Amino acid sequence: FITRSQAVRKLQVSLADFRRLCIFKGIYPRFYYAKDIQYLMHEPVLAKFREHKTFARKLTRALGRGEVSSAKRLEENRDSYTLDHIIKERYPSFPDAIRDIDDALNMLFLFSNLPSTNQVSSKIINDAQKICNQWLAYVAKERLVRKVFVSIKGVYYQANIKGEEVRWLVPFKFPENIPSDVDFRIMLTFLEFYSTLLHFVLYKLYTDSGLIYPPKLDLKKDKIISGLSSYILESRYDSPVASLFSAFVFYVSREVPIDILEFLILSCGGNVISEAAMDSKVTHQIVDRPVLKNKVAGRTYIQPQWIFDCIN
Amino acid sequence: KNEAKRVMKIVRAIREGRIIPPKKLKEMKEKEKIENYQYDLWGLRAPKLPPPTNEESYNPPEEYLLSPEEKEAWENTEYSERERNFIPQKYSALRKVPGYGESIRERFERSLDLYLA
Amino acid sequence: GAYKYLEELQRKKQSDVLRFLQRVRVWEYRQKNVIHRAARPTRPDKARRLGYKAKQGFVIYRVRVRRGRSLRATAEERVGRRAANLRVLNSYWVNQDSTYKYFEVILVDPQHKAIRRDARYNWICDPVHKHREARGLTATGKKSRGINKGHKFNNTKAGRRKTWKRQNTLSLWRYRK
Amino acid sequence: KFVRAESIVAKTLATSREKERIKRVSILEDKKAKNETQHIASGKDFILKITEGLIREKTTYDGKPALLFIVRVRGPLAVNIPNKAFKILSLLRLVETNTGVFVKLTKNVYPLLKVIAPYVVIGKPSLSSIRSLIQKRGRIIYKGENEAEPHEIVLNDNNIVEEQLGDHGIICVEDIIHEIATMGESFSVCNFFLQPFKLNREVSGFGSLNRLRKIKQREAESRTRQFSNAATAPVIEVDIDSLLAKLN
Amino acid sequence: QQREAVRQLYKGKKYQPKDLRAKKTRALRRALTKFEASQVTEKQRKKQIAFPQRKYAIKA
Amino acid sequence: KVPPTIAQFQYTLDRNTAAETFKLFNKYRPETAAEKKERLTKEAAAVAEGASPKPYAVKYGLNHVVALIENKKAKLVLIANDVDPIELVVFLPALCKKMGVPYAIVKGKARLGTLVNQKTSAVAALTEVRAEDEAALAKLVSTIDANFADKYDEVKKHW
RNA sequence: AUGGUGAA
RNA sequence: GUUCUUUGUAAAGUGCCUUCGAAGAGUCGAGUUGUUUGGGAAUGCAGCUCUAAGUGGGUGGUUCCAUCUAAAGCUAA
RNA sequence: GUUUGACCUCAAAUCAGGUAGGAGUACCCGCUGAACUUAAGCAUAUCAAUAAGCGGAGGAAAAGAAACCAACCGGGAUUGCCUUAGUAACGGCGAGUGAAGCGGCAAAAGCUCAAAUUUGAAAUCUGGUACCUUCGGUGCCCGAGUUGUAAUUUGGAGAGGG
């Protein structure tokens, strides 16, 4: 074994970029496995951090001078490092990838429900909300759901992505008080690692099992609700869970959050109609009110707990 | 003349096609660089996967509500020397579910399991 | 351009302006090594008219020599031993002290590809110019060898050993003269 | 700290444009409201939209009540606002840069809207942009434990919604969004309930990329926002939806 | 088989290893190449075109 | 002790005048290697398939500047004080005073390098100008002649 | 004499 | 000999007419201490002191005239 | 701005690419330098601008395109041979030392810088890298370089235009 103070001196990269690389391979001190760091020093990602540092000296001499014309040139002729060749070393078999995608969506579904700060870039956030609704696009399409669990923390989910019971906590749609303690440098690098990981899987679930990746979006449905009813999808049963709500057209109402709840019914198969969409054939209306008002005979009035009772 | 000679040479090279004009290079970069992460790539530590909760929720059997003394005793105790990361509450309605204030930290502590362990 | 103004400025050596530059530089060059590399020639007009182009492959070594064989050639010989890969082209006076004299000898790398190309300087790459200073083939060496044209240089024009061997060895033909 | 003489003249001459700019507008819409057209520039309400090749579709403005979200911008360079614009920006409480609010556009609102045009950016938002703004940023000035109210903190709950408003049918945070996207009667009460929206600034830092991205984006404001300075200047509308992706 | 494999992986790239280069001698590994020696100054190329060494005979 | 033609430097142009000089000079950048190359490829793409006036820039070679003063074509001449051989530029303030070309000793050689796409420049000059900046240039000429020349008339004297 | 090898 | 390509308001040459037209300094030289020669007009060189000029300067011939252009470099037989 | 950013300088590395040493040595180029011996003893003349030693090259080296020789109805880079000639000249005129121009011939070949601005565009080069027909060419990136790299000029002039 070697020392934590040794490896940074050994690698001669940034300590943060040591910590940034160390997330990428998945190396943990048992102390630092000395062959593994010797295994690390010949890796193409290590090429880029030296180059990304030497980009930064070459750019600040640019703007420091005042030739912004030359400064602007540096960006357009600047690569990005990919994390494809951190993946295939780490995820040999695709079914091993889906047993680590547990933590992946457990991060990435958090990040969609985040305000953009100085600390976090919104492009990451607007990808995260995009990737979530890309995730839910496939899940709601081919009905791949098994179990649900709404709790205090968030809303757990359970689905057999080729049989592995993934579990991904969607938090509740509220402002979230960002604590001063946390670090969005380490967490983002996980997201950075997880984001590209989530691309190939969604490519895999589409282009090998289902559809084309990624499908186009529908903008005008995204103007209304910005969720799962938008982002339309085109290609080119055994469980009773998948047979639930089969031609059972629902109305949802303004009490519940539709976004957490339109997902399940579309994961089952029933149609979802909201109050919120403007801003009959339905036969259910979910309400959380001590004072209900309309009460037609065609609609069946059930509090949404029972819908979660229908799943478990 | 100098610049006029130099252009004529760059005319000559595109006459021979050694050089692409800059407008088509954007078109070389328009077809490229959107097609990113869009290819097949497939065709030992067990990572300590998290414990699956079932039936401990927003609307539980209410004996799972903590005793009022252990409420403060959970608060007076500090973190990680600690059994629950919360205290469960009771909600009859779906609407009354609060802002789950500590979900950011729950991943940040989980994240430290992922590489430091 | 400026090289006419510098050419004439370097004439008045004991004048107030250049006198002051001497007394600063003489102190500064004593702080540094005996043989060391200057990044740029201090008298660039002189460097040019002795064949220096400010491109990659040209090197200006500054050299210190004692006072009271010639000192210019000794200066070139000292840098020849230290910088062996280089070829001595020419040298010139820059500054002097009561005890020491300074020369800024100019060198060319024959190994550097910027010199192996251009035909104005690729002659120095030819192995016949290895240690030009060690054979007195530099400006100062050819000066001390007494090699010019005239009545003055009769006994030492085309090699003083060559003319001696020619004059003091008997020559006989097949059919005797 | 010391003031260079360059500053105090540049500040003088820029505000004494704005002291001249709103004076003319305040004379004009006086003569538009009091209807004494013998010599005016234009006789109607103008709203222009600037979107994308960089289209400038100038429109009229009918009396139809619409919904505008307005973000405070920090422009222009040397402009101490006058008394007439301290007020409107304080009555909309937009005194902090990068802070937003929904308001309703009437023909009472539009004439005062030409006052604050160089200081903010305005526009019509979408329902997603209505919704994803509120459930991601939201402040509630409400009582703390016993004493300290002004912890504005967070739209955590739907029963704090029961607490303050409550009796107007205001039962959940999704129901608030009904009261804003649709012009409801209690729209101003819930507008008085969500006082700022602390949007982040886009560039948010010094640095390598950050200096460059500031410079590259700063000129982008100069195209997507022009300062008309006219008597019958139009009110310029930008797309809020693309802006909130930059600000959320 | 090792040496042909190394030559295949260093297929026509500048500065391949010293153990694969031509031995020849030391002096011939120094001394200007065909291109470098034949490299002539721009003025002399013009003087070659304008006045080349002509071919002639002298009688009738 | 410094002989008067040395330390005619160091008595350089002050804070505000130097700032205003660069406010003028940074407008007149030479087109950089990247910018020039891309322009000529634009010319190649356009003129091969299907007029311009002379563009003004600063002039920055020592030989070029010593040409331009005494041509006479130079209007403003900036001169760095820090030069490795000082004797390279010592005659230059005297040349400008003799030919009557307005000059200014600027502080920092790399400061000249920034406006000119080089590391260092030692001397920079603005021969000609666009019509809009003509009055501003001539005002700066008077500003420099009042601050630099008239204040330091005794710069030719005093060791 | 030049240059070298050895040496209570 | 056999071909494949030659381009760009490109690269020169020649005669006339018109307007300009910069060529090497601690070097030349001077005194002296040594070395070099058979060298008489210290030849050549080095050391040390001082150190120039531009209708200039170096070298020779009986008052002018002739002759080259140093203090940079390359080159076969 | 009590940050930060330009440069210049000094560093660094088991990085990338190179290169110098040593042997041989007849010839060549430099540096250093005796004594036996000759005129009578020996300070010069004389052994000797030798031998040994030292440094450096090549197939040759060195020299070389005049700051030359001449005194003529002028020659015309250098090197070598024949001759000038044992002449001029020097030498306690003595041991003796010892050229050169001309002439005949061998072989013949000339040119490149620095010098006043490309200023309507550093027009130049290194290196890395990607390909190609690889003693190299091209695209792209990087560096050098305005304290000047290319084109144009070297007194035989030359340049600007017409």
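Chain A is numbered as in Swiss-Prot; the shown residues are, in order, 15-44, 62-267, 352-394, 405-437.
Recorded method is electron microscopy, 4.1 Å.
Using N, Cα and C of the backbone, Cβ positions are placed for all residues, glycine too.
Here the residue is the original one, while Swiss-Prot reports the published mutagenesis A:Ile380 to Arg with the comment Temperature sensitive mutant. Under the DSSP three-state reduction, A:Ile380 (mutagenesis position) is assigned to helix.
Experimental mutagenesis at this site is recorded by Swiss-Prot as A:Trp431 to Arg, annotated: Temperature sensitive mutant. The Cβ of A:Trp431 (mutagenesis position) has 9 other Cβ atoms within 10 Å, all protein chains considered.
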Cβ-Cβ distance under 8 Å to A:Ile380 (mutagenesis position), same chain, at least six residues away: A:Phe360, A:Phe365, A:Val367, A:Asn386, A:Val387, A:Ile432
Where A:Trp431 (mutagenesis position) sits in the secondary structure, as DSSP reduces it to three classes: helix
